[PDB]
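Below you'll find the structure, written out as structure tokens, and then a few comments.
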Amino acid sequence: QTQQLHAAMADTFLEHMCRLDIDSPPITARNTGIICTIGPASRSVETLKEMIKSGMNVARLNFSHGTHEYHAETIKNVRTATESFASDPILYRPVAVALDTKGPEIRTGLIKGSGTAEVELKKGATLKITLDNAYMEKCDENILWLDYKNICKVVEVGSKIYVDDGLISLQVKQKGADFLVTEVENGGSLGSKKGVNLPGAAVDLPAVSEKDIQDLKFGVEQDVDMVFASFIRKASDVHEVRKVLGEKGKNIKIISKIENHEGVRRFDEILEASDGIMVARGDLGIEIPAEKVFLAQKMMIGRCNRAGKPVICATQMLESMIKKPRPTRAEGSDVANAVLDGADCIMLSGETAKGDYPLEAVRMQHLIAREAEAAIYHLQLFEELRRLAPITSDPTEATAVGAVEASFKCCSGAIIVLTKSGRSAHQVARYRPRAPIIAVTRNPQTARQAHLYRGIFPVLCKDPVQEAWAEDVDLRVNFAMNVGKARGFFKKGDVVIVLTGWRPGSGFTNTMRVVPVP
Amino acid sequence: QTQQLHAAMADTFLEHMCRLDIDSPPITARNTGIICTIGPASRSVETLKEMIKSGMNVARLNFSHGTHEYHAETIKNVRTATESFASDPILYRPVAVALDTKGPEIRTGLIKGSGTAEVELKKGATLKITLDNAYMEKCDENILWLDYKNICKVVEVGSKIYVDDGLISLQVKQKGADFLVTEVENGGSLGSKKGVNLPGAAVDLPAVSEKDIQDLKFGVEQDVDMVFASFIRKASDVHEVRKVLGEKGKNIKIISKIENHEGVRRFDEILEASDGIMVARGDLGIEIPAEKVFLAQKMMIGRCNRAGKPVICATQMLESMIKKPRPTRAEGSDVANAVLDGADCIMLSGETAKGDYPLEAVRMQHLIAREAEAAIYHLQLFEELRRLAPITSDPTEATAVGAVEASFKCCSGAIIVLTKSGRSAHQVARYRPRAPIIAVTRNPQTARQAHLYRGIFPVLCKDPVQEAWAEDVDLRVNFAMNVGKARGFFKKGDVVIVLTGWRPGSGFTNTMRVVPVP
Amino acid sequence: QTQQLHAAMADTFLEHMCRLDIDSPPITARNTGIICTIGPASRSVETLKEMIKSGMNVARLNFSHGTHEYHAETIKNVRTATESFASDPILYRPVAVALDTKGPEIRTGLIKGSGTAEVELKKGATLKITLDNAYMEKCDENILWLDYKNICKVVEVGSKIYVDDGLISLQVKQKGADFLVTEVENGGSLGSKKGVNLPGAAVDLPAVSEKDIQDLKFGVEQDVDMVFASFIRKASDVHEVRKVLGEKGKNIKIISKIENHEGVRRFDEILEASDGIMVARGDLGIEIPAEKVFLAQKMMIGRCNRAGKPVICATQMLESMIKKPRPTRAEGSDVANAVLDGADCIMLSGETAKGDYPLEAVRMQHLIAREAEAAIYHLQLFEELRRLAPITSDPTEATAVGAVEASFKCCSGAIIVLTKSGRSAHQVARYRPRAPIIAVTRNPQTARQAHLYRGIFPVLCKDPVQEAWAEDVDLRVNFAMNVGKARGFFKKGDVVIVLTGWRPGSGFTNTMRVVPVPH
Ligand SMILES: O=P(O)(O)OC[C@H]1O[C@](O)(COP(=O)(O)O)[C@@H](O)[C@@H]1O
Ligand SMILES: O=P(O)(O)OC[C@H]1O[C@](O)(COP(=O)(O)O)[C@@H](O)[C@@H]1O
Ligand SMILES: O=P(O)(O)OC[C@H]1O[C@](O)(COP(=O)(O)O)[C@@H](O)[C@@H]1O
Ligand SMILES: [K+]
Ligand SMILES: [K+]
């Protein structure tokens, strides 16, 4: 048997686990989007073509470093590689471009006037934090300057301060006007201009920094598809990002990065305002105990799935592959479990941006994701999603859930969906069918953004609009059939589900057909 | 709220995930046993005392390397460290000793008559494998000798052969009398006496090597608690191990290591014959595609949970901690997911045997395990375990399940179980209660072996047997109460479940009491 | 297989239904209490002995008719019959006595001065209702007097008024000071002193009538175990009954009869104030549309199961057996579905009080109940009861649920429970085990009242208290063992669950043992 179908039929989750079968091969289609950070290892046109062939769906640009010029050139290269495949629309894969903001930061000053010097902090010693700029280049083991002018307003006696990616830990023992007397908990080497984290604080840094405002404007100019917004703490932060993107950027998707205690606790209001979520495990695991990160990951993925909004699992998923051609067993497991949890997309950072084996890391995420998709317990998942969802008068919703149900009953090879804005295909994806969703659109931005949703394989129709609308619809259905055949999703005579609407604009999807592949 | 109790009450798994709460702190008790491989980083008496304080429950000795003398000294050191705490019976923690066999291997010959010389294998080139001993010390890029005399009987044209840690890959193109012509698929530097793996082969090497027989004899002499038996492919392999251990070794637990396709496929018969299972992910992931490992892991943990037999998750769980003081996000996730899967125990190999941060690795497994134990969806798990279990006439079974039910109903701080052999405590653990199981025994081997089962906290009663049996029972109940109080499991006036029998001797557990903590 | 155990194991309710097996015989024990109304057909000592042997657990006296002398003699007869079995305590079955009140009523006056004369009401005709006592003996087809002085305050234009057990129906067209002009909807022969119902009205008649006060006093004097209180509309009505019973009657259980729209709507507050509930389908189906009665029945049984309070299904269960030796197929089905619903007790009224086949009716309820009990889907029911239940600090609750779980795991022949007040056994019954609950008590009133809960077989221990408490406990457990053996619930070597506490006195049940039945 294939596709873990024996497991699929189990009446209990435990039996489902007992039936997982290494000799049950997956289907060809892989539903989980792969987001790859582009950097020195992966930025040439030549490598990018291979990244695409290996499974990259979204190119992430990390604006923490690099100039506008550098990023503009990366994006140019991504598009060159992407479009090199455009001559065969059956085989072309859309590739989205995501801008990931630097975001607000807290930084220390210079040790001893140097950028490279360091000092030793001993566990239990005193360290005074000063805001007084006289000390901004005279940091030492006694006096630490940092740039967050309001720090005193947001911490209390007992508060912790983490320095240099959580390497050093301090506890506030006394608060002054413009200073904090701290005791070192975890000591270590303190260097220059290090990152500061304030675990449990309501930090009042602006939603977007001066640099972020410039970067977001540049993302609009560059026609990016989505923004990963750093350090989102509250709904109003999302609103600020949306306002910066403005009218011109109104169709760019905002993915809030949840990376501290506040963001986790205010998650509901953040999700409601956002187009989707990134579980930003790197910073999140600096801010909160590392042993608690899996809780926040499963919380966020569950609530995103409940809301029907895309969620990304990010950071260190295949970390060892920076240096090695094969992942660890914990890494394999992490990727599989993220898909099992419900993540729409999984991400690579240093693995693709700077490591020695970027192609292998992409291919590995592809292999794991496809195995894990088969191992989902759809029988329980679909039951729960359908119960948790509202009853509505919305005809498109009723059509989508009916298509998903039909797809399980006939084990279809695909659900084909015509969509202008993406929405009809998003509505199908939210019910987590096993079958891949082939979303046919003429809208290039729809095609790129659809990668955010589990299961959506976007295909970009380039044909002229036919004079007879019924023929225009049939043309697009036929395109999807050719795509699925060419990509090995299904073959002639297999059964597939087709979703269309009753007239041309958006919002009329209402027709479900069960048809043999011609 | 605490212990993820809000999530505990969700009526769906999805809602359960949505309710996981980083602000809901776990209980003190940590139920998942921690097994640590001992080596140069962890073998001193001083480090071993800290390994115990940090949470080590089982010392694993890897007989792949080291003489009898070396291993005898490790065991002596573990006992010295363990017994250094014996003077306070309230606080003493039993520590088990596990012998992990080398097991059968397939090895290549010498490159240029040298041990250190190497040759380059080009992808797509020919490589002939010979059994002809004339070439046993003349391996080169054209002719590779190996020591598996039956290899021709167990591979076909099309078969793969892996060399080193799956570094090199070969595909069989022709079979001859004494030889195999292969094509190199994955090339690389081939050195001397490297490990060979035969994916998908029924390999007919002995269940136990000549050296393994010697090592098992030594394990009996050294009073080890359990054997982790390598490369178990079939029930008869387990029977061989059991026969070697013989009458003298009849109470030593046999944990079969599942590490190839055959072991996975023959899993049921192997489980039935074994005392427990190790998911040996390292070798498993060389033999089978790495992307399929999580399937085999969940299959094995599920089936072990269904059978009520201990299962260990092993290998690369916190791999990066060999070199770093903190784990990656994928590693944190791996540990959490292993416990969520149902693993009785989790394991450390190079992280404790040879790494720079053995204590931190133990502490991290402790932290994660405890968080993940709270995050289990006991509502569904208990329902499934109860349904999957038989109706029996066995009174002790009915008592155990009644105790677990009662423990959920009153949120008890513990299930206290008097047990000679461990069996009554095992029967409770198989229903996966939230509350820790304090298993009071006078039998030191029982106490050590109990670490194999999720949730059992073994405590070794040292007081003489009291003249009146009722007083003797009460004394042990009181001891358990004092252990729980001293370890912070519960406090005066909390409620606990107490299991005893109606007369002395094993097999009469039949009495369940709900008692306030005095 | 037996006891519908193959169906018991189904993974879905649909499959459970598909597995029900006419060739799978039930166990001996029957868990659903049978309440039998005693009347001319069933009041002799001799018949009462056979009613007990046939399965009667509760004798109901209907105070709608009969003098105190008549009812006292019935009660004396029930005790004589019940005590005739007392000389073997192993075999003695407690029998409860229930007083069912007449309750407040609305009655019309006399037609044409006569008690026997009648008049014809034609659909669509006018009929004026008067409260003016000048007309109390001059009811005719134009003027109907009735005795409910506040009727005008509680009905509106559009209100329906039902007369003579809902035979006739009237619709209020105009309201005056002391009158109502109505139109006849359903016509028919109107006689004298007929019962009036006010569907949908908040009727403000007293909780207890003048006759009820007398009857309750008599119930206390006669040591009855429970009162079925008529026409309960609101919690304050229950409180009034409780207050009337007072100190002397404080241990008499009050079972509220739900018999109108208001009682159904205010059900929650009524349940909370009551010891249990009767789904009084007869009057309920006069007050509300007949086609809606199964809704109110299942609502009340489900909510009583959720609260852990006894519920009785009553009225016309085996009606045709008043005249015939066998029931209809609808009646067989009604009894089985009541037990499947979750009813603690089922009831017989004219079937036992006045019909030609009282013993056959009791026997048939016994047979059907025992078949239906096996056909319950305990797998889902136990899961739901456990989930709907709180997490509790109460150790007795933890013990009860642990015992019920253990009882399913080993298919035990019984759960034996020592109880003074009944409560420990009640706590087990509320989780609906398959196995019978043998409740051992020295308290005779506990023993009789225990019949209200599904599954409890009360046994009355008559042995002296032993000097050593341990021995005293053991003696009672042994008694239970002997009872179960003699009644064919289980045999030597079977396994049974035993519940005890850690010291004497109520409230300390905390000990669950799994024990082989001794030789
Ligand atoms: O997902 P969206 O944006 O609502 O688009 C779906 C729409 O696409 C259609 O199938 C075809 O519309 P067009 O021909 O305008 O592309 C409609 O019938 C339907 O309403
Ligand atoms: O006094 P002992 O011989 O330790 O017995 C104490 C209780 O422990 C139990 O032996 C449990 O031991 P097992 O788990 O080995 O069956 C009961 O049978 C007995 O009543
Ligand atoms: O010997 P006694 O006083 O009848 O008590 C025996 C057992 O019965 C119980 O009283 C139960 O009675 P209740 O069900 O009324 O609580 C226990 O508390 C007690 O240990
Ligand atoms: K960034
Ligand atoms: K970040």
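The numbers used for chain A are those of Swiss-Prot, and the residues that appear cover 14-531, in sequence.
Per deposition record, X-ray crystallography, 2.0 Å.
Using the three backbone atoms N, Cα and C, a Cβ is placed for every residue, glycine included.
Copied from Swiss-Prot, the annotated features are:
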- A:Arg73, A:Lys270, A:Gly295, A:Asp296, A:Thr328: substrate binding site (BINDING)
- A:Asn75, A:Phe76, A:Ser77, A:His78, A:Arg120, A:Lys207: ATP binding site (BINDING)
- A:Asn75, A:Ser77, A:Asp113, A:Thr114: K(+) binding site (BINDING)
- A:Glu272, A:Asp296: Mg(2+) binding site (BINDING)
- A:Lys367 to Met: Abolishes both pyruvate kinase and protein kinase activities (MUTAGEN)
- A:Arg399 to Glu: Impaired homotetramerization, leading to homodimerization and subsequent activation of the protein kinase activity (MUTAGEN)
- A:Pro403 to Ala: Significant reduction in hydroxylation and in PKM-mediated transcriptional activity of HIF1A; when associated with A-408 (MUTAGEN)
- A:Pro408 to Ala: Significant reduction in hydroxylation and in PKM-mediated transcriptional activity of HIF1A; when associated with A-403 (MUTAGEN)
- A:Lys433 to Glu: Abolished interaction with phosphorylated CTNNB1. Impaired phosphorylation of histone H3 (MUTAGEN)
- A:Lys433 to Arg: Abolished acetylation by EP300. Abolished deacetylation by SIRT6 (MUTAGEN)
- A:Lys433 to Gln: Mimics acetylation, promoting homodimerization and activation of the protein kinase activity (MUTAGEN)
- A:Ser437 to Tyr: Unable to bind FBP but still activated by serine (MUTAGEN)
- A:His464 to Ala: Abolishes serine binding and allosteric activation (MUTAGEN)
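Taking CA atoms as the reference points, A:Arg73 (substrate binding site) and A:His464 (mutagenesis position) are 13 Å apart.
Among the binding-site residues listed here, namely A:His78, A:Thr114, A:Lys207, A:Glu272, A:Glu272 has its C-alpha nearest to that of A:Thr328 (substrate binding site).
Proximity of A:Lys270 (substrate binding site) to non-local residues of its own chain (separation of 6 or more, Cβ distance below 8 Å) is seen for A:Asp113, A:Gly116, A:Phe241, A:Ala242, A:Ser243, A:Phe244, A:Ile245, A:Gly276, A:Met291, A:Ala293, A:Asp296, A:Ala327, given in sequence order. Checked against ligand 5, the recorded positions A:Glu272, A:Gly295, A:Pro403 give A:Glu272, A:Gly295 as the ones with a Cβ under 6 Å from it, listed in sequence order. Taking each Cβ in turn and tallying the other Cβ atoms within 10 Å, the top scorer among the binding-site residues A:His78, A:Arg120, A:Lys207 is A:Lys207. The recorded positions near ligand 4, defined by a Cβ under 6 Å from one of its atoms, are A:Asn75, A:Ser77, A:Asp113, chosen from A:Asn75, A:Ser77, A:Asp113, A:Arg399, A:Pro408. Of all the recorded positions in the list A:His78, A:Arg120, A:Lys367, A:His464, the shortest Cα-Cα distance to A:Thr114 (K(+) binding site) is found for A:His78. Annotation: A:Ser437 carries the greatest number of neighbouring Cβ atoms among the recorded positions A:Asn75, A:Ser77, A:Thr114, A:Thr328, A:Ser437 [cut-off 10 Å, Cβ to Cβ].
Sequence-distant neighbours of A:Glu272 (Mg(2+) binding site) (same chain, six or more apart, CB under 8 Å from its CB) are A:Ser243, A:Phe244, A:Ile245, A:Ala293, A:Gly295, A:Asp296, A:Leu297, A:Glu300, listed in sequence order.
According to its DSSP assignment, A:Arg120 (ATP binding site) is in a strand.
Taking the mean position of the Cβ atoms of A:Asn75, A:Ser77, A:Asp113, A:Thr114 as the K(+) site, the remaining residues of that chain whose Cβ falls within 8 Å of it are A:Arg73, A:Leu74, A:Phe76, A:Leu112, A:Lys115, A:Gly116, A:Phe241, A:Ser243.
In the three-state DSSP scheme, A:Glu272 (Mg(2+) binding site) is classed as coil.
The Cα atom of A:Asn75 (ATP binding site) lies nearest to that of A:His464, taking the mutagenesis positions A:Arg399, A:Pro403, A:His464 as the candidates. Take the Cα of A:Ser437 (mutagenesis position) and measure to each of the binding-site residues A:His78, A:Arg120, A:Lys207: the nearest one is A:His78. The DSSP secondary structure for A:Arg73 (substrate binding site) is strand. Note: A:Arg399 (mutagenesis position) has non-local neighbours A:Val414, A:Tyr444, i.e. same-chain residues 6+ apart with C-beta under 8 A of its own C-beta.
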